[PDB]
Amino acid sequence: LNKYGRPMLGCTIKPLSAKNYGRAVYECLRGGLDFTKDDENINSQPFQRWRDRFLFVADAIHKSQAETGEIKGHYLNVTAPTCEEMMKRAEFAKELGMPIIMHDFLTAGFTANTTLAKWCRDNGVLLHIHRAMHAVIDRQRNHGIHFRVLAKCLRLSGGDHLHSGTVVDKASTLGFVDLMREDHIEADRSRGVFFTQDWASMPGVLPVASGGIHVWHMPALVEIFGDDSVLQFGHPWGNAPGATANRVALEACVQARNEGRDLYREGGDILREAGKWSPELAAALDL
Amino acid sequence: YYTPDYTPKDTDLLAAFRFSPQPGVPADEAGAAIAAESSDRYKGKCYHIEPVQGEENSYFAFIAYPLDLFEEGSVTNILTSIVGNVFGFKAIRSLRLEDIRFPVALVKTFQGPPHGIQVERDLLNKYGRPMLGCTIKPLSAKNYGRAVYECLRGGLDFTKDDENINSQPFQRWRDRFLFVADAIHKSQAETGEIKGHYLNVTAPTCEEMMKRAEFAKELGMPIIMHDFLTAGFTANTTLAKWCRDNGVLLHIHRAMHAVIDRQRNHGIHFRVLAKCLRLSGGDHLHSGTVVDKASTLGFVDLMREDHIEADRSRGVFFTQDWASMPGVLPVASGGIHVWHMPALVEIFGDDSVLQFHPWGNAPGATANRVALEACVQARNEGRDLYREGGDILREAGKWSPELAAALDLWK
Amino acid sequence: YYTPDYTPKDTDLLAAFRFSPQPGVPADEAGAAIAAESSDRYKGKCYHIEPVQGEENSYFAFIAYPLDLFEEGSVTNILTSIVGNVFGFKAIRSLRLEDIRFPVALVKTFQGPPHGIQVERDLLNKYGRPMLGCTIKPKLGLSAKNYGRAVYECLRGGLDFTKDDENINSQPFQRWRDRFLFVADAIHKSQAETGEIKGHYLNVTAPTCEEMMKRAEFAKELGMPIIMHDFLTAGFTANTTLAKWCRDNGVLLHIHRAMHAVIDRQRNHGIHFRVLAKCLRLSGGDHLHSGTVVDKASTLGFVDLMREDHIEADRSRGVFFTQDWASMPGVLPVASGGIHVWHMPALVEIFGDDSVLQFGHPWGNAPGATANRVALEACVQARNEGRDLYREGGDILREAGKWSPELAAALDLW
Amino acid sequence: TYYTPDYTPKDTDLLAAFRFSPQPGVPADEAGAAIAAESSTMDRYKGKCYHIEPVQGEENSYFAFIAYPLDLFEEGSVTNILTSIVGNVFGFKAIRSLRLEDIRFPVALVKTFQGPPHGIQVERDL
Amino acid sequence: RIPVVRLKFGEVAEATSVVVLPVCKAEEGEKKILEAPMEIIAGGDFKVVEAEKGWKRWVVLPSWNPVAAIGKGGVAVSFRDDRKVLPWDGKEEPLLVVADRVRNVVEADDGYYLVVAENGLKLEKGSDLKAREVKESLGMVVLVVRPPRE
Amino acid sequence: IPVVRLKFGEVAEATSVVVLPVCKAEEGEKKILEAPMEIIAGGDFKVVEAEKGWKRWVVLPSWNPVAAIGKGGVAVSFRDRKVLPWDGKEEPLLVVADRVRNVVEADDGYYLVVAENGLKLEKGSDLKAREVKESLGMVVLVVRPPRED
Amino acid sequence: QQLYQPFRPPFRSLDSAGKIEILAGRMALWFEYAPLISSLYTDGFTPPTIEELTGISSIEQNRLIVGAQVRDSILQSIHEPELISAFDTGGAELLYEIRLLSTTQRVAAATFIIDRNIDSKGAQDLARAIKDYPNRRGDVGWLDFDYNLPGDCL
C-alpha cells in the first residue's frame, strides 16, 4: 500500500441506500484518509445486499484513488451464513480489485476464518479482522479467556489487523500489542506476558485502535502505538473536512515526534492551529 | 555377451562407457558384465572394447541396445534402464558414463525443447548478438523490485534470481512475482525492447509448481527458471509440456551437476545430461564458463547444432543426429568481468545468454551492455578480439564515463 | 566465518561434510569457504572442524545453517540449497556430505511417510515375522497371459509380495493398463483362494507427472494395496506429489533406489546414502531398499535412522547428530539382492523382526515359493525360542528341520 | 530440381510409389518431376522423382517412385500425411489417369504413432 | 605451520612452467647442502640453464609459487621418512623439503628452519631456535612436497 | 612444433617432473649420440634417474610435445650472427628434440642434422631432397626467452 | 486529478521545477537535502510521483527526512561534530525511528550508539530499553540505576 513511517488512518461511517453509501464513502476517502470501515453488523440485511454495495464502494475507491494518486481501501465485510457463500463474496471482492476484507472470527468460527486466511494468501488481499464478540469471554476478571490468548492464536491462524481497542488497564494492552507485532517476547508478569513466546520469523499483525476517541487524543495514540498501527475513528463542517483535519493532525504529530517534541507533555499545543490548512482543520476542537 | 564384431543398426541406441576393472577381472569380461547388467534379444551386446589413450587399468566400453526396449517418449525411463544399478556392480573399481547416442527414431518421440533458439530469438527481436543478463545481488519485496528496475532499465536484457531463493518465511513467492511483474512492465514500457527476468519456479510438490507457473503466466512474464536435476526429470518434462502449451520460455539451472560429474571416475559426464535435457525440455542451460575448455565448447556445439560429427579430441563419441529438433541456448555461468566480455563473444557465437560495481547498479548495467556492443559489432566488421581486447575497450569509446569508470577498476 | 567458540541453537540445521583440500590450503580456511559459498544473520557458520580418525588429509566439518533459509516442507529446496554448488569448488580436492541434523522445527511440517510402519503393518494383516517378497526373474519378452500366470503362481506359494521388475514401466511389448489389469485379476484370484491379504508392487515411474497421477488413479480404482516409485530417477518433486496423493487415498507406497550407486560409490565424494534415507523418510515412502548384508555398521545405522524415533550421535556406526523425529512414522527397510535361502538366519537377525525381504527354484515357481516361505517361521520360531543365528544358522535351516517341504532339495543345491 | 535418377533415398526419408499415365504429348521425366514438385511448395523441402519405370504391362502406364523429406509431415497425424501426399496432385491436368499405389513410412515416423489400441496378442489374451 | 603442497599422479599432462632444484639427502647430510650450487644462471629461453657448480642429483619441480619465488639459494632435501623431520603427524612416506639458504637467519618465529640435529637433519620452528639462541640455520623451509599415491 | 615463452601458468592444466639432457650446438652429433635417453621419475622421492650421468641438465615444462617425447629426449643450445652489433642480437636458443624419432618421415617436420660448424635444423622435405632419410632428432617445439614485458 | 487535498505544507534559493536535478546525481551531502524534498512536495508533490523520476524508494525518502531531522536535532545540542560527521559518512540505521521524545534522550542514544556502533536493528535494540525508564512508575530497583546513560539503563 506504499505507506511508510506514518501509521494508517481509518474512517467510520455515521449510519442507507447504496448510492448514498458510495457518495459518502467517496467523500470520507478523498478527504485524505487511508481506509474506511463498514459498520459492525452490516453484511446482508435487506437494505444493502452484498452485490450492490460492493459494486458501489469499489467504484468510489477507484475514483478516489485515481483522483488523489495515493492508494486507499475499504474494509469490505464478508461474514457470511455458510462457508461457500463467504467464498462467493470473497471472489467477488477480488474481481473488482479491492485489497482488504473484513471478518468476525469468533462469531464466524476459527475454521472458516482459517480457510479465508489461506485463500487470501493465494489471492493477495489484506485480511482485516474485527473482534465483534470478545467482550463476552474476556471482561470478567476472574473467569473466561484473557484476550491476549485470542490475539496469539489469531496471529497464528490469520489476519493482517486486529481491533485491540482504545487505550484512554493499559499495561496489559501495550503488552499484548508487543505480543502480536514483534517476533520474540521475554516473559514479563508486569506487562502481562507469562511465557517467553517465540515466533520463529512469522510476520506480525498491525494492531488497530477503534472507537471512543477523536482527533484531540491524536498524539498519545501515535506515542503509544508507535508507527506501525491503524488508528481509526460528526464534524462541524462535514465528513471530508474533518477527514482532512484528522490526516493533517496525525501528520503534524508525526513531524513533531520525529522532531523530538515530547508528545505526552506538549500534546495540547503541538496542534497546527495555523498554517497547514488549519482552516480545513477548522481548529474545531471544542473541548 | 561381448561380441566385438557387430554393426550397430542405425536405429539402435548406443552408449559409451569409461570404466576401470578390479585386479583379476579381464577387461573383456568387464564389458560383457556391464552390458549384461541391463538384463533372448533383449540383452545389451557389448559390441566393442578398447583401452584409453595412455592411462593404466582403465578402458572404454561401447555398448548397443535395442531402441524398442525403452519407453515411447521419456527420459527418466531411459535413465532408469541404462544406468539403474550397473554402478552397484561390486566387481568393478569405478566407471563413468561418458556419452549416449540416441537414434533418430527415439529423438522423434519427445516434444524436445519448448521454443528453441530461433523461435525464442524472434520472440525478443534480439538478433545478431548474445543476450546479456545479470544476477540481482541482494531483502523484502519492494527493495528487490526497485533493484530489478534499476539493474534492468540499464540496458540489461535478463535478470536472474538466486538459486537458493525460491520461497521462504521472509520471502513469499507471491510477492516476488507481483513486484517483479510491476518492475518489468515499467522498464519494458520505458525502453521498448522486451525485457526479461527469470523466476525460480521450484516446488515441493507438482501441483504447487503448476500453480506458480500459472501465476507467472497471468502476470505476463515471458520466461521462468526451473532447476532440473534436484527437482528431477519428471517434474521437468511436465513443466516443458506446459511451457509449450502456454508459450513461456523455460530456463534451466544445473544446481547440482557438481555432485555428479566433478570427478572423472564416477558420475555421468555433463554431455549426457545436456543431451537428456534437450530431449526432455529446456531453452537456456547453464554450462559453466570458459577460461577443459575444449570439452565445454564441444558439448556446447553438441546441444546446439542439429548434426554433430564424432570427435574424440573435442570430447564427443558418436555422430548424433537431431531430425531438426531445435537447439537450446548455453549460458555463461557468471564468474566473469567486463574484461572477459570479448573473448566470450569469440567462442560462444551470436546465440548465447551471458550472465554477470560502484556508481550504483544501472551504470554497471549500461556499462556491461555497451561492452557487449562494439565487440559483436567489431567482429562483424572483422578483427581478432583475442588480440585487440584491451583496444576494443580502449576507453569509453563514444561513451560516457561509466564503462570507462569500471575499466580502470581492473586492479 | 568459522567461529568455533560457539554452539548451535537447538532449532538450527546442521551438516557434516567430509572433505579434502588442495595443496597449501589451511583447513579452517576451507571450512569457512564451505560455509560461505553454501549460503547479515543468514550466513552459515563453520562451527566445527577436525581431522579424520587416522587417515591422511581429510577433515570433518560441522556447519550450522539458520532455519529461515528453507521452504516450509520441501526436500528438493533443502537439497538445492545445501549441496547446490559447494561441490563446484576449486580449493576442495574432494567433498562428501555424510549427515544432516534436521531439527524439531521443519520436521513437523513434512507430510512424511504416507502410512508409516505401524499403520500399514496393521493394514496388511501380518505380524511378528518380516514381510516376504520375490521378484520376477523372467524380466523381459514376457507375454501378458504369461505374466498373469507367473505372478499367480509365485503368489499362491505363500509369498507376501511380487516385486515387479524395475526397468519395466511401459514398452511396445507391454502396456501399463494391460499389465495392470492382468496382475490385478491374478492377485484377486490368489487372495480369494488362499486367505490372506497379498499385494504386488506396480511401477508408476512415469515420464510426465500427469501420466504418473493417471496410472496411480487406475492402480487405486482397480483395487491395489501398494505401488512402486523410484525417487532419484523421478526427482523428489514428483515423489512428494505422489506421496501426498498416496496419503489422500488408501494406498501404500514402495520406493526403490535404481540410481543411488552414481551418488554414493566411493569414500571421498558424493552424498552418503544415509542423507538420502533421511530426506526420503521426510518426503514420502514406506519401503526402501537398503542393500544387503552377507561395512554392516553403517547399514545398521541408516536402518535405525529409517526405522526408529530417536537416535544419538554415535560416530562409530556412522551417525553424527542426535536426530529426533517428533513421532513422524518410520519407514520399512528392504533387504534386496543376491539372496539364497542360506542367509535366512542372518537377515532375520540383522534387520530384526520388522523389515521386508526381496528375493531375486528347484522345479518351478510355486515350489520354490513355498520353500522360501519357511524359516520365516522355522528360523523365526527358533529365534523366539532362543537360538544363535549369526553363528548357528545352518543347524536350524532344515538340518534341524529335515522337512519334505521342497526347501530340503532346494537347500541341498548349495 | 527435376527428375533426379540417382537420389537413392536416405532411410529417414518417406517414400511413395504412384501409378499413372500421361496426357498425350508429354514424355516421362516431365510428368514424373511434375508429380513430385506439385505436392511440394530451401529445395531441401521438395520431393524428388528418384525413379521412373514403365509398367511391364500393356501400355502408357508408369510407376513413379518419389521420396519425401521427413520434416514435411506432422509428429502424430495421418491427416497431414494424406493432405501432403494426395492433396491436389490428382487435380493436375497433364495426367490422363493417376492412382496412388503404395506408401513407405520410415521407422522414424512410426515410433511416435499410437498404432492400434491393443494389437493382435493383447486382444487375444483379453 | 609448514606449507605443504603434494605432487600428484597425472600432473604430467600440461605443466606450463617448471623449476629445477639440486638434490641433497638426509644420508648425504649438511655438507651436501653447503656443497649444492646456489646460483642457477637463467640464460633461459624456454628454460635453458647452467649451474655455478656441477651437481649429480636434480629434482624437477613444478613452478608452484613458493618454489618459483626462491630463485637463487633453492635446494631440495630428501628424507626417507616424514615423521622424524615433521614436528607433526606423518604418513610414513618419503619427504621432499624445499629450503632457501638465503633466509637461513632465524627471524620468523613461526618459520621453519632446517638444522643439523644430532640424529641427522630436522625442521625446527624459529621460536624454538630463538629459545636456544641459534641465530643461523641450514636453510629456511619454504615448501614440503609429498609423493604421488593411489 | 610450438614456440613458447618460458611463462608461468598460462594453461592451468597441471604441474610436474620432466627432464632433458642439454647439448651445445658447437658440440655436434657426438654429444647428441651420447646424451642419456631414459630419464625415469620414480620411487616416491621423484628424484629423476638417468641411465648415465650428464653434465648439463635442463627441463622443459611438461607442455604437450615435451610430455609426448619420453625416451630420446634432448635439448640443444643454439647461439647466434649479427652483421651489425648495434642491431639487436638474436636470442640464445634451445631445441627440444626426439632422438627416438630419428628417421625422416614428415616433410613439414623439422629435423636435427649437422651444419658445417655446429648443428642445424632442416625441413623433412629438404632432407629427403638431399637423400638423407635419417636425422639426429626430430624437433618438437621452438624457444623464446622469459619475457615479462 | 492531481488533487492532493490532504496535508500540504503552506540551497535556500533554488528554482521550482528542476529541483530534482540536485537528486539524480546527489551532488550534495547525504542528509541535508531531505528538507529540500520536503519543500519540493510542499508545493503539493508526493513520493509516488518522485520514485519514477529521481530513483529513491519512498522508504529511503522517509529515511532521509527523519535522518535530516535527527542531524538537525543533534547539531543544535552537543559539541563534537564527529557525531554528526558519524552520520554524514552514511550509516543512517543508527538513527532511525526516534521514539525517544525529548532531546536529552536523543543525544544520549545518539552518542551511545556511536560509541558502541551497533547497526542492524541496534537503534531499536537500545531504544526499547531507554524509553523503558528505570522507574516503571515506582518499581523495585530504581535506587541503583542511571537514567540518561544507556550503559547503566538498559
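So for chain C, numbering is Swiss-Prot's, and the shown residues are 21-59, 75-329, 335-400, 406-459, in order.
Header says: electron microscopy, 4.1 Å.
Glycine residues also receive a Cβ, built from the backbone N, Cα and C atoms like all the rest.
What Swiss-Prot records for this protein:
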| type | residues | note |
| --- | --- | --- |
| ACT_SITE | C:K172 | active site, proton acceptor |
| ACT_SITE | C:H291 | active site, proton acceptor |
| BINDING | C:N120, C:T170, C:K174, C:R292, C:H324, C:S376 | substrate binding site |
| BINDING | C:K198, C:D200, C:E201 | Mg(2+) binding site |
| MUTAGEN | C:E49 to A or C | Does not form the RbcL8-(RbcX2)8 complex |
| MUTAGEN | C:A53 to H | Wild-type formation of the RbcL8-(RbcX2)8 complex |
| MUTAGEN | C:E106 to Q | Protein aggregates, forms RbcL2-RbcX(2)2 homodimer intermediate poorly |
| MUTAGEN | C:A126 to Y | Reduced formation of the RbcL8-(RbcX2)8 complex |
| MUTAGEN | C:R212 to S | Forms stable homodimer in presence of RbcX2 but does not form RbcL8 form |
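Swiss-Prot feature annotations superimposed on the structure.
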residue : record                       : Cβ within 10 Å
C:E49   : mutagenesis position         : 14
C:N120  : substrate binding site       : 18
C:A126  : mutagenesis position         : 14
C:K174  : substrate binding site       : 15
C:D200  : Mg(2+) binding site          : 17
C:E201  : Mg(2+) binding site          : 21
C:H291  : active site, proton acceptor : 28
C:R292  : substrate binding site       : 26
C:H324  : substrate binding site       : 20
C:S376  : substrate binding site       : 22
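In this structure the alpha carbons, written CA, of C:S376 (substrate binding site) and C:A126 (mutagenesis position) are 39 Å apart. Among the recorded positions C:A53, C:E106, C:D200, C:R212, C:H291, C:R292, the ones whose Cα sits within 10 Å of the Cα of C:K172 (active site, proton acceptor) are C:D200.
Close to C:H291 (active site, proton acceptor), meaning Cα to Cα within 10 A, are the following recorded positions out of C:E106, C:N120, C:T170, C:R212, C:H324: C:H324. For the recorded Mg(2+) site, residues C:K198, C:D200, C:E201 set the reference point as the centre of their Cβ atoms, and the other residues of that chain within 8 Å of it by Cβ are C:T170, C:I171, C:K174, C:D199, C:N202, C:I203, C:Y236, C:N238, C:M263, C:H291. You'll find the Cα of C:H324 (substrate binding site) roughly 28 Å from the Cα of C:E106 (mutagenesis position). Those recorded positions from the list C:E201, C:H291, C:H324 that have a Cβ under 8 Å from chain B Cβ atoms: C:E201. Distances between the Cα of C:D200 (Mg(2+) binding site) and those of the recorded positions C:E106, C:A126, C:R292 are shortest for C:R292. Under a cutoff of 8 A between CB atoms, and with a sequence separation of 6+ in the same chain, the neighbours of C:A53 (mutagenesis position) are C:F124, C:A126, C:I127.
Note: the Cα of C:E106 (mutagenesis position) and the Cα of C:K198 (Mg(2+) binding site) are spaced 35 Å from each other.
In three-state terms derived from DSSP, C:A126 (mutagenesis position) belongs to neither a helical nor a strand segment and is classed as coil. In the three-state DSSP assignment, the secondary structure recorded for C:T170 (substrate binding site) is strand. Looking only at the recorded positions C:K172, C:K198, the densest Cβ neighbourhood within 10 Å occurs at C:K198. For C:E49 (mutagenesis position), the nearest neighbour among the listed recorded positions (C:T170, C:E201, C:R212), judged by C-alpha distance, is C:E201.
Here the Cα atom of C:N120 (substrate binding site) is found 37 Å from that of C:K198 (Mg(2+) binding site). Taking the Cβ of C:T170 (substrate binding site) as centre and 10 Å as the limit, one finds 19 other Cβ atoms among all the protein chains shown. Around the Cβ of C:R212 (mutagenesis position), the same chain contributes C:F253, each under 8 angstroms and 6 or more positions distant in sequence. Within 10 Å of the C-beta of C:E106 (mutagenesis position) there are 23 other C-beta atoms, taking all protein chains into account. Here the C-alpha separation of C:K174 (substrate binding site) and C:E201 (Mg(2+) binding site) works out to 9 Å. Reduced to three states, the DSSP call for C:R212 (mutagenesis position) is helix. Of all residue pairs in the substrate-binding list (C:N120, C:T170, C:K174, C:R292, C:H324, C:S376), the one with the greatest Cα separation is 39 Å apart.
On the backbone, the CA of C:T170 (substrate binding site) and the CA of C:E201 (Mg(2+) binding site) stand 10 Å apart.
DSSP gives C:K198 (Mg(2+) binding site) a strand state. According to its DSSP assignment, C:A53 (mutagenesis position) is helical.
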